[PDB]
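Undergrad: This is the structure I have questions about; it appears just below.
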Amino acid sequence: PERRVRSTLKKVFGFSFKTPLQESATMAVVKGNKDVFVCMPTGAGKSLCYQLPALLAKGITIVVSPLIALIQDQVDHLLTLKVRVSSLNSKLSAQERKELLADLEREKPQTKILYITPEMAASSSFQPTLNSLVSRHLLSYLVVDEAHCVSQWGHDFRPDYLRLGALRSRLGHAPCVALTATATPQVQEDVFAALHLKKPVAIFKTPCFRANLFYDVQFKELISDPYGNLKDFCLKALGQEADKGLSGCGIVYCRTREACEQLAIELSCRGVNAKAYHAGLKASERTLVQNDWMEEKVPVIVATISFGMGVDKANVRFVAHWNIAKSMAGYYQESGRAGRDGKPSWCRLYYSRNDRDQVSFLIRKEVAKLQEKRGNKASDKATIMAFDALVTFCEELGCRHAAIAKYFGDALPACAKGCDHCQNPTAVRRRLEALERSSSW
Amino acid sequence: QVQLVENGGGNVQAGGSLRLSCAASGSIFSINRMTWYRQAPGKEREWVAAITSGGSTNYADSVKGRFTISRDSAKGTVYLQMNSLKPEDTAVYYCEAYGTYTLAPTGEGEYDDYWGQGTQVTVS
Ligand SMILES: [Zn+2]
């Protein structure tokens, strides 16, 4: 029952689950009645969802993955837990290889979990093994990690993955589990179709929505004192405990370096200490400023794309975007650095049609430079498509969280006075209608 | 689970009209293809008309321009307007919810095809 999962969880891996979803996903794999899809975040609970069932399975669990780094790092950890896990890769000595292939062909093999590349899984040099495994009914699950690699609307398309559809079909008896971290509903629809996944596909997608975060859009065209507006915003978000004075830290994002330097200074002078972060600075300078912000010598940082959340923070109570980001995902990713501690936080986008256009041009320029180097890809469509969705995020009226959830493919979220539009629908209508007056400035 | 239920069926005279709706219960996010099928007793199921996610509509050549299907996106309900009926059109009418992506905010959801109960429709 549930009983089995608890014991195998503690006895081996030494744990309860990180998410009640992670639990219910794993459980549904284990019952093995249905193919299953998992789109969780970079939180490696995805791994556990297929691994734990595999050990309960009284049969062999194949596990496709696209490159070796990914495999090795996991199979090592699986070994550390005293688990009969095996890799079959083209970076393997002839003798190692032939020893495993032999293992698989045995009545009652050593191997419980086989990590294969799509290359090996395709190669005729493995097919008979495959068939004989099937024939002895010794295959208990087929797993497809980084499933997004099957979709051209994905960020990491690998033709090899396309072959996997046929494979699933061949391995009829066995359920299939697909997993990824980042899947637009287009990707997920590609997955279900490309990997010929049997209905009913059971789905375990972690929603992108987060209660404690408050999204809003402002229009730089409808603001007399921009710098002042930012001060007020930073101030309201910080100093949530006024007897202490200033509590928490926050981020300001720019496209350009001059913007960053200039904006740090303007904020600092208005009484809100901020330091700049851009690739323009020397490496030493950057690593110092990061510490200052991390130790809360400086409550605010003003940064370009080069942040990369190398070391992210719990008490980030505001992320303000001075220019629109390249993608809805890029804004979600960036803004998502806010409120990791679960305490109320503020995410603000400062939209401009002037900005929209300059970035649209820069996207077009850096796409044309790849088309002449390479050619016409369905990914070039996606680059612009990804950006159009975020222009639409700004320019349309509606729950800011539900606009996000549409793009990522989540249920309509429980906002609860959790964004500008949900809080005051009339002031948003005003601000939009206002952008039409000031359309010609 | 998911429920697909039809209504709007009944008895009419030749050259009459009816409007049919199949109501989709459950945490629906999308339905790849909602399809209208009719079952004359003692004969083969007939494909009638169908609407894709994003409102693209196609109809059988036997019911072209007489029948017309629509989605009240807000309602989450699809309608088959049947005007200029004939005794041929006398059948049971039901829907196929092909590629029915359901999902709650817990992350827990499914993807399956559902078939409706179906409403009796007689044309004198
Ligand atoms: Zn909202």
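We number chain A the way Swiss-Prot does; in order, the residues shown are 12-26, 28-453.
Determined via X-ray crystallography, 3.6 Å.
Even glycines carry a Cβ here, placed using N, Cα and C.
Heads up, here are the entries from Swiss-Prot:
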{"type": "BINDING", "residues": "A:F26, A:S28, A:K30, A:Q34, A:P53, A:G55, A:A56, A:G57, A:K58, A:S59", "note": "ATP binding site"}
{"type": "BINDING", "residues": "A:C411, A:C427, A:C431, A:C434", "note": "Zn(2+) binding site"}
{"type": "DOMAIN", "residues": "A:39-213", "note": "domain 'Helicase ATP-binding'"}
{"type": "DOMAIN", "residues": "A:241-403", "note": "domain 'Helicase C-terminal'"}
{"type": "MUTAGEN", "residues": "A:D157 to A", "note": "Abolishes helicase activity"}
{"type": "MUTAGEN", "residues": "A:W165 to A", "note": "Loss of helicase activity, reduced DNA-binding (in a residue 11-526 fragment)"}
{"type": "MUTAGEN", "residues": "A:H167 to A", "note": "Loss of helicase activity, reduced DNA-binding (in a residue 11-526 fragment)"}
{"type": "MUTAGEN", "residues": "A:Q345 to A", "note": "Loss of helicase activity, reduced DNA-binding (in a residue 11-526 fragment)"}
{"type": "MUTAGEN", "residues": "A:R352 to G", "note": "Loss of helicase activity (in a residue 11-526 fragment)"}
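Are these features on the surface or tucked inside, and what are their neighbours?
TA: With a cut-off of 8 Å between CB atoms and residues at least 6 apart in sequence, the same chain places A:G55, A:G57 near A:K30 (ATP binding site), listed in sequence order.
Counting every protein chain shown, the number of other Cβ atoms lying within 10 Å of the Cβ of A:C411 (Zn(2+) binding site) is 20.
A simple way to gauge crowding: the CB of A:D157 (mutagenesis position) has 22 other CB atoms within 10 angstroms, across all the protein chains here.
For the recorded site, A:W165 (mutagenesis position), the DSSP three-state label reads coil.
Taking Cβ-Cβ distances under 8 Å and a sequence separation of 6 or more, the neighbours of A:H167 (mutagenesis position) in its chain are A:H160, A:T194, A:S391, A:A394.
DSSP classifies A:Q345 (mutagenesis position) as helix under the three-state reduction. Residue density at A:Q345 (mutagenesis position): 13 other Cβ atoms are found within 10 A of its Cβ, drawing on all protein chains shown.
All protein chains considered, the CB of A:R352 (mutagenesis position) has 16 other CB atoms within 10 Å.
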Undergrad: What Cα-Cα separation, expressed in whole Å, is found between A:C427 (Zn(2+) binding site) and A:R352 (mutagenesis position)?
TA: 18
Undergrad: If you draw a 10 Å sphere around the Cβ of A:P53 (ATP binding site), how many other Cβ atoms fall inside it, taking every protein chain shown into account?
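TA: Excluding its own Cβ, A:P53 (ATP binding site) sees 13 Cβ atoms within 10 Å.
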Undergrad: Say we define neighbours as other CB atoms within 10 Å of the CB. Which of the binding-site residues A:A56, A:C427, A:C431, A:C434 has the fewest?
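TA: Comparing Cβ neighbours within 10 Å for the binding-site residues A:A56, A:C427, A:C431, A:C434, A:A56 has the fewest.
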Undergrad: Determine the minimum-neighbour residue: among A:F26, A:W165, listed as recorded positions, which Cβ has the fewest other Cβ atoms within 10 angstroms?
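TA: Looking at the recorded positions A:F26, A:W165, the Cβ with the fewest others within 10 Å is that of A:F26.
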Undergrad: Same chain, not part of A:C411, A:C427, A:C431, A:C434: whose C-beta falls within 8 angstroms of the C-beta centre of the Zn(2+) site? Give them in sequence order.
TA: A:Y227, A:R412, A:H413, A:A414, A:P425, A:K429, A:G430, A:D432, A:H433, A:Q435
Undergrad: Out of A:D157, A:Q345, A:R352, A:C411, A:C431, which of these recorded positions is nearest A:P53 (ATP binding site) by C-alpha distance?
TA: A:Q345
